[PDB]
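*Asks:* Shown below is the structure under consideration.
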2 protein chains.
Amino acid sequence: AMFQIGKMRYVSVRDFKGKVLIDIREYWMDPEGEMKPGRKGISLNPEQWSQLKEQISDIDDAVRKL
Amino acid sequence: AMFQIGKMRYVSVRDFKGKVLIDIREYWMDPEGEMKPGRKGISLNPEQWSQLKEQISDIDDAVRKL
């Protein structure tokens, strides 16, 4: 499943060979008009994704102060 | 500011040329014990971070389905 988070930037949630991965990444468009995953991305497992969610208040506090 | 989300994986928030960036990335440890940013990460501006958070309920439904 794909969820857009900006221009050319998507979260992908898939079962990759038996393990669920939450992938946050930049994409390019190739000359054939297809969207292709770029190198600037990170693949998280469900535990790491849950830790990101637990850190949202603290991340948001830093965003509003910096 | 750095917020750990797994072994060697952190969300950073910083001000960069008067712009805030929320960076989700893998880190290495150098020979002096310092964490240094790896290639596998993505840098989001506040608007994209906001859009990722807006998509969390749907991302989570997909993680549970898969």
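Indices start at 1 and increase along the chain as displayed.
Each Cβ is built from the backbone N, Cα and C atoms, and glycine gets one as well.
Copying in the features that Swiss-Prot gives for the protein in this structure:
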- B:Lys7 to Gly (Swiss-Prot position 68): Reduced ssDNA binding (MUTAGEN)
- B:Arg14 to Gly (Swiss-Prot position 75): Reduced ssDNA binding (MUTAGEN)
- B:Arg25 to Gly (Swiss-Prot position 86): Loss of ssDNA binding (MUTAGEN)
- B:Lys40 to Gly (Swiss-Prot position 101): Loss of ssDNA binding (MUTAGEN)
*Asks:* What whole-number Å value do you get for the CA-CA distance of B:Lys7 (mutagenesis position) and B:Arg14 (mutagenesis position)?
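*Replies:* With the alpha carbons as reference points, the distance is 21 Å.
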*Asks:* Write down the Cα-Cα distance for B:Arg14 (mutagenesis position) and B:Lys40 (mutagenesis position), rounded and given in Å.
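*Replies:* Answer for this pair: 18 Å between alpha carbons.
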*Asks:* Compute the C-alpha separation of B:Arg25 (mutagenesis position) from B:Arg14 (mutagenesis position), stating it in Å without decimals.
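*Replies:* So the alpha carbons of B:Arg25 (mutagenesis position) and B:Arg14 (mutagenesis position) sit roughly 13 Å from each other.
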*Asks:* Tally every other Cβ atom lying within 10 Å of the Cβ atom of B:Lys40 (mutagenesis position).
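*Replies:* By my count, 16.
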*Asks:* Ten-angstrom check, please: count other Cβ atoms within 10 Å of the Cβ of B:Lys7 (mutagenesis position), all chains counted.
*Replies:* 8
*Asks:* Say we define neighbours as other CB atoms within 10 Å of the CB. Which of the mutagenesis positions B:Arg14, B:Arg25 has the fewest?
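*Replies:* Output over mutagenesis positions B:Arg14, B:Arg25: least Cβ neighbours within 10 Å is B:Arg14.
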